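Below you'll find the structure, written out as structure tokens, and then a few comments.
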Amino acid sequence: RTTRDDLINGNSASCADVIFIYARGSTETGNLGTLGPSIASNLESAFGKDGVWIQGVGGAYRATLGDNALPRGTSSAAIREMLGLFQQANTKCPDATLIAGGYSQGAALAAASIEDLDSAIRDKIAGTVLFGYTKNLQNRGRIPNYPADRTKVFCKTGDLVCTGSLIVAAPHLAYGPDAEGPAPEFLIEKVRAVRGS
């Protein structure tokens, strides 16, 4: 449901082929946030539970509001944990396709980690959906240093983080819809695009 540690407790003898690494937004609980369980499920329906690893960024990532104002979306300790979860996924299951997603500060974070990832590992993230990208303006809509055709930024109009400020407004929470539709679709579509039938 809201806490998911598939990678962390994952045993490589039994690696999943697809591995999702999600960064929840500010204030939420567990490591999955409000939108994560939705994606996880849509991903699982398409892959069977056995076929995909759902792992949320916990540890040093606190979802602390003030951090939304740190120089690059969040804190160093966050970028770090996410980066380490990428390495860990890569090292634990090398031949596995990776998907990463993020909402709010979670997405501020996901761009930060992917932007300074080892390119080779970064090479294997087939798709990344961001929700209410608090850095949507500053990074000109892309995740700096990721293939643009792999980035799906769900920035609903009316949401002010997408436009250049910390002003949280109503539309910033109108994301449940997309998290059960275009978001996991985009991912399953990108992963099947780099796998089979």
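Chain A uses Swiss-Prot numbers throughout; the residues present, in order, are 33-229.
Placed from the backbone N, Cα and C atoms, the Cβ positions cover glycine too.
These features come from Swiss-Prot:
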type	residues	note
ACT_SITE	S136	active site, nucleophile
ACT_SITE	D191	active site
ACT_SITE	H204	active site, proton donor/acceptor
MUTAGEN	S58 to A	Severely decreases activity on p-nitrophenyl butyrate
MUTAGEN	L97 to A	Increases activity on p-nitrophenyl butyrate
MUTAGEN	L198 to A	Increases activity on p-nitrophenyl butyrate, poly(ethylene terephthalate) (PET) and polyamide 6,6
MUTAGEN	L205 to A	Increases activity on p-nitrophenyl butyrate and decreases activity on poly(ethylene terephthalate) (PET)
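Locations of recorded Swiss-Prot features on the structure.
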{"residue": "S58", "record": "mutagenesis position", "Cβ contacts under 8 Å, 6 or more apart": "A95, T96, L97, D99, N100, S136, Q137, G138"}
{"residue": "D191", "record": "active site", "Cβ contacts under 8 Å, 6 or more apart": "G164, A201, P203, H204, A206"}
{"residue": "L198", "record": "mutagenesis position", "Cβ contacts under 8 Å, 6 or more apart": "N100, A101, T166, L192"}
{"residue": "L205", "record": "mutagenesis position", "Cβ contacts under 8 Å, 6 or more apart": "none"}
Neighbour count (Cβ, 10 Å) for the residue listed as 'active site, nucleophile': 32
